[PDB]
Amino acid sequence: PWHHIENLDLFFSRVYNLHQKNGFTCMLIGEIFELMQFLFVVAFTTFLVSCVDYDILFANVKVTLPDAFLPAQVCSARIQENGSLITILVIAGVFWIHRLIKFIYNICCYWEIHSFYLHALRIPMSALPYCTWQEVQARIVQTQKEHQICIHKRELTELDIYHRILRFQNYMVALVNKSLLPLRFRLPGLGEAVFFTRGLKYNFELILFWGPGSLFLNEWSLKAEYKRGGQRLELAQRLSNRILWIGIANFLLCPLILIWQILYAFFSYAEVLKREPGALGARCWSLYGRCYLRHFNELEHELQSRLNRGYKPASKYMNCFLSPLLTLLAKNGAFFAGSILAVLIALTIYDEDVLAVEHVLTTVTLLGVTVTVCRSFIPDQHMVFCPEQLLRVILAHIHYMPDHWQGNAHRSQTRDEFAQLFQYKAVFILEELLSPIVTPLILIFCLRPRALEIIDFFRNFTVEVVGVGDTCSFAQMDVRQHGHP
Amino acid sequence: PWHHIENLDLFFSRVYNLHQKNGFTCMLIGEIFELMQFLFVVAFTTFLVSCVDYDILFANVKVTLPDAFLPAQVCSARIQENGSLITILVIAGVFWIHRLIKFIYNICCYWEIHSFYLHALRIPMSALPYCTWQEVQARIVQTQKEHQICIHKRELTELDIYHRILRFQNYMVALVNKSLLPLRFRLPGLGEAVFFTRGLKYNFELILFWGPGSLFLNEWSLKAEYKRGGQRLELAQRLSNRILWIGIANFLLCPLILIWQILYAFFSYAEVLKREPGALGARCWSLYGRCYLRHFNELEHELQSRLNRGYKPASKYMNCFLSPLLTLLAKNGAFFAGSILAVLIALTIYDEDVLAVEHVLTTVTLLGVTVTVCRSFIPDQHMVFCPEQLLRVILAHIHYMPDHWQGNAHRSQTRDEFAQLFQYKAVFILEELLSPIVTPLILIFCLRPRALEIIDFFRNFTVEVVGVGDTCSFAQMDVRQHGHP
Amino acid sequence: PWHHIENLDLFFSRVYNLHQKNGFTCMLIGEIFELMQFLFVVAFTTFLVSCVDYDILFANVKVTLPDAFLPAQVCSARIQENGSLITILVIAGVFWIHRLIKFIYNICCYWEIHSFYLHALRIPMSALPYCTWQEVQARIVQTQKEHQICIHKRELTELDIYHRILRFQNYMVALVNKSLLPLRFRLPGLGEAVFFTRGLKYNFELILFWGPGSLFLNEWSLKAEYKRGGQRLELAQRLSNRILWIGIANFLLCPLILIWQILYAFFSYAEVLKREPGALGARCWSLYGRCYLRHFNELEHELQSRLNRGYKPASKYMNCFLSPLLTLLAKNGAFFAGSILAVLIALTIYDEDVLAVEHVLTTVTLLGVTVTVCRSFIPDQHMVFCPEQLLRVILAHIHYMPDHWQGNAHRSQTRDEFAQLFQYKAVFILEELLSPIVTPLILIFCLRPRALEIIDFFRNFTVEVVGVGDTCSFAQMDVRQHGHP
């Protein structure tokens, strides 16, 4: 069965993804919960908008929750008459239908990879989470005589698998590291800003790689017309038109994606603010820092291990920069809020009839939230300052650092350039919210004029590895730093 | 006064226990609080069952708590007519009376050890928590001419004290490490299971060591009839009858012990679930792992130091095994629960009349508990994987590891064999609850057929150390690994 | 402009303080918030005492908070008739007026230091938090030809700046380390007690350094009459009279300072007890431990770095001393409180009409506080004991240790002598509350008889550094230990 594949790229990608997902049942269950998350968000928002009445809920015999819920018939009648809501529900239904169809198609293709694991590799589905990827790669390459997946090429090699899995991630790394994509901007009051989100990356990959109109013919060969310099201008113009149309589509879909992002951000993070608002101050490796610190021919887990080992030194380093004004404001606000809250709590404990006064419960809640938020900006008063060994420890893991960082380890310029690789979580969320608004502006006005230069890149930096196909040229662009893959 | 003892075993055990309890007043106070804990549990459960009425409490002018409490006379009348409760109270009273009498007898014997510390050793009761056991041992052995506790033997030795204190723990170690006790079982759906609890250990020590019918004549000499192989079968049969009778007694007492265990588990752990349910996921060294990693002639603190030093590497190692399905379920349940709880909290903050709706407070409480529980199964997303150095660091402390562990440090078999030495806290509680049910079945059906082999052990592995008595043979059974006492 | 200063001591102190405060705007904002803190405390306490009525608040249609607030006119009438409150308000107003006038005067003098930073040093106010003090010192000393601040002395030196900033802190260090100040006391039931607070230090510096009647003539020269031994007795008598008058003034002001301290302690710490009572068990370097471990000619940040680096080993060391009785009491109290609270929480969750019973909410709150407090005295059950390497690591940072500490690292005497350098936070607060009561007794009865010896000190241990002035003799008093500045 594993002879007529013709899509070894997708086959190896699935073989890797099924091992990274810890088997088949876990993958199926994750996909099911993703679908259920979307359905639950949509249904819960619609129910909140239509069914509940909020009149007999806000009290304007004890009243139950089911009284505030309208019966099914009148709620359906109120739903089917909104007009501006059924037109959103239709689109959110067709999108979910497309997603469910894609999931149904993916299950029938992942069952075959499950069978390929069970029989061809002799690896049970209960030994996957205990087999490193090197062992699975060795079992793939050494048994390539039985399943005979690739006979055209004389043999199979680990480098062949690395090229098959990472044919487009190498192109993305080379495009980001040669400053061929518009992800640096100058803003008044902020300065340099790196705006790279998931929407922008998805749009770049849709414009350049996927679709029947992209630069790559089938899966592993860019169209031969893109290997001839005699028509640079015409190809650049066609790519510009494609980018313009995709940007127009994004601008049209902007409000739906914005509503979805707002709803998801609320349903996902509006409780962490209440309970533990310090979790949104912890930093994470930005999406640009994942493409800047990535080697060529490096799988996702190989990069994630390095980004994990260098996470605590990076947090320590970014904590070595005291923000004085923020700490002053936090200290004083915490003092005032706690001084009012102590009086409120004492009056509540003495005689509890105070809990019946109107705005006492809300005041206690909001003052507790204020104290908890303010006490999260105050660093540990006894912390050491070693901002020079920390960069050495970090560079020993991430392997990449601009050359003007080793000496001046404590300046204000090094921090403002490391913060683009190691960004806040709140900034991540905030620029995830603004992505559906800014992405069309970036695609229409900023990426479109570069459509010529890109055409040159794919023409000058695409090699032909025998048996694999058209791959990206390796680290000849010595704009980055030390390697050690 | 310290010449006519005749029970040097118990004397040295008390001298060690008074130092391990940080003096005399702390020991007295701990015993008093244990008695008060038992009395409080029983009295509080009886009061909850009988006095309170729960009719005018559940509301079916503001009502006070003392209204729900029945007056003393009617509560006593309701207690003395239950029949199925006074028969439990009588037994719980005679058991507590026996415990209190034992405590009263132990105080009059520990005051003498206090005097022995003050005068014979010249160690004030305020310098005990600052004197290591080596110093107390040296002061015992070097001043053995004044108090002349042991004149029969020519001198006193540290090894003599070690043998006197640990005469039965060595026997327990040798019995557990030679697989002479039934504590490994095969279960459908679980596989290998090590069931070793405090009830089983207490029953083993009662069957073999304590009592006027055990194998040991007075304190330090097993009956001479157990040193002759001419009557192996008769002694095995007598031991089998003894085990059967003790198992029958345990089976009869099963319901009382089960009720006590349920009540104690509720009163002790039902609040940690509410506030911090992650404390019951932290692991601890099981009761079998304390007898498997124990050297011969090793006091309790000498073993506890090693089990403390190797606690954080063991936690790190057991955390290096990601449970994928549990993490998926936890993530999704936390998302859903928090998404509902955020809406509830926002509606509560906006207008607080919502707090009067019937099932809003209970819903908020249960959803908070659900979020807090689910957020305790999600590991740190940035954690390193070094499961090979961790076993080296652990073995450098616990000194014992099966030989097929060093190489294959990340397999599923090594984890399932280390988890029997380092078990969950929730599993500890759960198998503490099932102990009064399973212990009689283990004693009647599993330990009884081995009654012959044990008789051989005590006959072939009991040496006679001069001046000390009948002790267990040392580590000639090379079934374990590296030592270094 | 920077030629006619004549007060280089204050100028260099301000230049250092503006850099330690992270610029000018942060300093201004901190001073403003200090003034606002005082004003807020006074106004809030007066409002609580007078305006609110607590009759219609304790409930003896839903009642609002503004109903309990009396209208402005009747509240002003109730304020202006208290008599025993307006006499406190007048004093708290004149003190705040003096503070505000001092702040207004300090701003007009710190703007000049801001200009001196901007122009003379060419350091923008946005590069201060990224310039170590060594760089600012180098820019001060190397550009001393342009601003020509000090021409009398041939040149300027880093040692000159060190002497100018720390002319009185060296005197305080030498006075504390020669046992010339009464800060050790013998108390029945406690033993040795080191009572050194901020009030005592302020009074010492006011008696000896500041004021027109102190020992120092203008700023940098003690009166020549204090360099002649022909009048030791008369000068000692005059100093004794001065100390007596200052102590009488403190005894008169005692009630106001005591009221202020009580109010500030409540408004600042009465919420940390509720939420996280374990933060008041964490230790901090006492005010005596900051003067005992301080080198000569050592700025505040140079000492704070050492006190920061040696904070975690010191906490570990002070945690290695188990308090047995406290742990027993904490365990048992936590058990009882949690056992009652679990029943209350279960009854609350089952049927919520129980929340309307009178003393259920207060009971739940107080039992939660009790459980949270008791669970803060229980140490980690798996902790290592290495109390000998910890003293080495600590001494490698604090540089000072009595000689009888290295060997006997675990005795009860070493802990009771380290706890005076590393005290609790609760003890700090408690002896901050008792300071206005004990300070006059210490100044009148204990410091006054020493008034002769001090007069000898300033006469025998004051050298004349050329260009700087009268400074304190360096570490010739070899009563302390290893240095390495």
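We number chain B the same way Swiss-Prot does; the residues here are 36-95, 108-532, in that order.
This deposition comes from electron microscopy, 3.4 Å.
Positions of Cβ are set from backbone N, Cα and C atoms, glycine also.
Record note (Swiss-Prot), mutagenesis B:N265 to W: Impaired autophagy. The unchanged residue is displayed. For the mutagenesis result B:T412 to W, the note given in Swiss-Prot is Does not affect lipid scramblase activity. Strongly reduced autophagy; when associated with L-321--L-323. Quoted from Swiss-Prot, the note on mutagenesis experiment B:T419 to W is: Strongly reduced lipid scramblase activity and autophagy; when associated with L-321--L-323. Listed in Swiss-Prot as a mutagenesis experiment, B:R422 to W is described as follows: Impaired autophagy.
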Field: Gap of 12 residues [B:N95 to B:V108], endpoint C-alpha distance in angstrom
entry: 14
Statement: B:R422 (mutagenesis position) to B:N265 (mutagenesis position), Cα to Cα, whole Å, comes out at 56
Message: Between B:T412 (mutagenesis position) and B:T419 (mutagenesis position), how many Å separate their Cα atoms?
response: 11
Message: Suppose we draw a 10 Å sphere around the Cβ of B:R422 (mutagenesis position). How many other Cβ atoms does it contain, all chains included?
response: 19
Field: Among B:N265, B:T412, B:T419, the most crowded of the mutagenesis positions [Cβ within 10 Å]
entry: B:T419
Field: Chain C, Cβ under 8 Å: which of the mutagenesis positions B:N265, B:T412, B:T419 qualify
entry: B:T412
Query: How many Å separate the Cα atoms of B:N265 (mutagenesis position) and B:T419 (mutagenesis position)?
result: 55
